[PDB]
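Chemist: Dumping the structure here so I can ask a few things about it.
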Amino acid sequence: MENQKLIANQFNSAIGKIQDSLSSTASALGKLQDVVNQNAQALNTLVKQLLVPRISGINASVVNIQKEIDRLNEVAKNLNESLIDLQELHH
Amino acid sequence: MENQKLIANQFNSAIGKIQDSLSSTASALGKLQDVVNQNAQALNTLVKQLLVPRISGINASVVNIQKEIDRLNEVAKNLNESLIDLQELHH
Amino acid sequence: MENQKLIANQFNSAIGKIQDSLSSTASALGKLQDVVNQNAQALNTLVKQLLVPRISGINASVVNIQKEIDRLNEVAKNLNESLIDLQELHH
């Protein structure tokens with residue numbers, strides 16, 4: 001094929017794979033954020049239940065990486081605008 | 001150098017760096033998954049050991065992002081198929 | 001525009017978005033590492049405070065993914081060296 005079509009097709013192929021990787025990274029980060037926060041709640045509930053009638057300074061922290069997860073999903077979508085339209089490679 | 005060789009070389013350079021980043025992301029996610037699950041087990045063991053003879057509703061969750069980690073490693077490898085073979089830029 | 005300029009501009013656009021995604025991934029991983037380790041410390045402090053005068057084998061693990069986070073930030077920066085300089089597309 002024409003050199004420019006080989007280049008454009010290989011680029012578009014790579015972008016599609018990178019798009020998949022961004023969605024996978026965002027999904028994994030969201031699941032980690034959910035479990036970390038659930039387990040922080042469990043630990044804080046344990047401290048409270050040990051203290052309430054039928055260790056006071058111990059507090060589990062929560063995580064919020066939602067802006068980062070949303071950005072990854074945004075980039076995965078907007079990379080469509082960086083794909084090369086082969087019909088625009090004039091001849 | 002020829003314009004197409006500059007483009008192809010810069011593309012191939014970027015893909016190699018992105019490949020490294022995918023492997024690093026997958027490694028980091030795996031280590032987080034391991035520690036999160038180890039600490040969930042530790043918390044659940046604490047609740048159990050406080051209750052067994054020498055807080056019942058408290059349960060730490062586990063995380064499984066293995067499909068996402070495997071996909072990142074898969075993309076890092078398969079991006080090799082998106083590299084531009086310079087020998088195929090005919091003259 | 002010229003086909004090579006379309007290709008080079010689309011490539012440079014994609015790299016910039018991928019750079020943003022790497023910085024976001026590194027930021028999210030750092031926040032998860034911080035909270036996971038803070039909550040490991042909280043759990044270990046709980047075990048200790050239950051045992052000290054006014055469950056011994058229970059120990060929360062810590063995570064260290066700093067090499068991976070640093071690599072992601074390094075790639076996000078060094079991808080600048082993979083951008084195509086349009087002034088070098090001679091005519």
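Residue numbering: from 1, along the chain as shown.
Heads up, the Cβ atoms here are built off N, Cα and C, so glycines get one too.
Below are the features listed in Swiss-Prot for this protein:
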- B:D34 to N (Swiss-Prot position 950): In strain: Delta/B.1.617.2, Mu/B.1.621 (VARIANT)
- B:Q38 to H (Swiss-Prot position 954): In strain: Omicron/BA.1, Omicron/BA.2, Omicron/BA.2.12.1, Omicron/BA.2.75, Omicron/BA.4, Omicron/BA.5, Omicron/BQ.1.1, Omicron/XBB.1.5, Omicron/EG.5.1 (VARIANT)
- B:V62 to F (Swiss-Prot position 1176): In strain: Gamma/P.1, Theta/P.3, Zeta/P.2 (VARIANT)
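Situate these features within the shown structure.
Modeler: Following the DSSP three-state reduction, the secondary structure of B:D34 (variant position) is helix.
Taken residue by residue with DSSP, B:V62 (variant position) is part of neither helix nor strand, so it is coil.
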Chemist: Quick one: Cα separation, B:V62 (variant position) versus B:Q38 (variant position), in Å?
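Modeler: Distance (Cα to Cα, whole Å): 9 Å.
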Chemist: How many Å separate the Cα of B:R54 from the Cα of B:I55, given that the 24 residues between them are not modelled?
Modeler: 17
Chemist: So if the criterion is CB under 8 Å to a CB of chain A, which of the variant positions B:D34, B:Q38, B:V62 qualify?
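Modeler: Going by the Cβ criterion (under 8 Å to chain A), the qualifying variant positions are B:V62.
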